[PDB]
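Novice: Shown below is the structure under consideration.
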Amino acid sequence: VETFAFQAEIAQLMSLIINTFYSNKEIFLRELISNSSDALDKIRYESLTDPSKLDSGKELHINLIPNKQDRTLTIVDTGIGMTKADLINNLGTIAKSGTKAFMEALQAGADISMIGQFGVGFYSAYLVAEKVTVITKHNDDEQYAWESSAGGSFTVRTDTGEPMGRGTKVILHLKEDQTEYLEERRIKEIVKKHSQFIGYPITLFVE
Ligand SMILES: N#C[C@H](CC1CCCCC1)c1n[nH]c2cc(O)ccc12
């Protein structure tokens, strides 16, 4: 288990998301589904030049898994996945410029729902989640588990759990007052409203 400090700009962004009064929390789902969609586009692209990249799984889909017992909402995709380098430094560094631009926009009159237009859409998970776990598997790397309850740090470890093949699993450990996001009709309503034109099948699992 390795512990890392978030880059200063990211930590500020996470504090902003956790502390600002913002009722329109549902936008987190569209951001996560959109990222899943982009990771699926990437793998499909790489498969045109190298068809052997689909050996780790041919199906390109998005699964929404609520679990009321565990109070978790899981977003699973069979996309490109991420390497340990993507989890640690790479994604944090591209986010640096996006965060600055986003924080400047909020000061200029923009709202939190515009987060994805700055490429930092992921962190909107912190509107609803007290902890986020990211399980990922890229073709050129091992299965890793990223985790953060915010507070300026995240952890990375080799995941010894159930193998995935290829893709990313985002586990949202929901805050006590955000259980509506485990309800079928609420999820259906959000997906219909915000993710009506995603080019992959989205399956909402039942409990
Ligand atoms: N971008 C992005 C995040 C990854 C997150 C990893 C840990 C550091 C912060 C970014 C993300 N959210 N949802 C996804 C779905 C994917 O198929 C791949 C990446 C993501």
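Chain A is numbered as in Swiss-Prot; the shown residues are, in order, 17-223.
A Cβ is built for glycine as well, from the same backbone N, Cα and C atoms used for every other residue.
Sharing the feature lines straight out of Swiss-Prot:
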{"type": "MUTAGEN", "residues": "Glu47 to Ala", "note": "Strong ATP-binding. Strong interaction with HSF1, HIF1A, ERBB2, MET, KEAP1 and RHOBTB2. No effect on interaction with TSC1"}
{"type": "MUTAGEN", "residues": "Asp93 to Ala", "note": "Impaired ATP-binding. Strong interaction with HIF1A, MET, KEAP1 and RHOBTB2. Loss of interaction with HSF1 and ERBB2. Los of interaction with TSC1"}
{"type": "MUTAGEN", "residues": "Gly97 to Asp", "note": "Abolishes ATPase activity"}
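Quick one: how deep are these features, and who are their neighbours?
Specialist: Look at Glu47 (mutagenesis position): DSSP puts it in a helix. Note: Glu47 (mutagenesis position) has non-local neighbours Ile131, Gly132, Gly137, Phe138, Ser140, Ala141, i.e. same-chain residues 6+ apart with C-beta under 8 A of its own C-beta.
DSSP assigns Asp93 (mutagenesis position) to a strand segment in the three-state reduction.
When Cβ atoms from all protein chains are considered, those within 10 Å of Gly97 (mutagenesis position) total 27, not counting its own.
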Novice: 10 Å Cβ neighbour count around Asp93 (mutagenesis position)?
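Specialist: Result for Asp93 (mutagenesis position): 28 other Cβ atoms within 10 Å.
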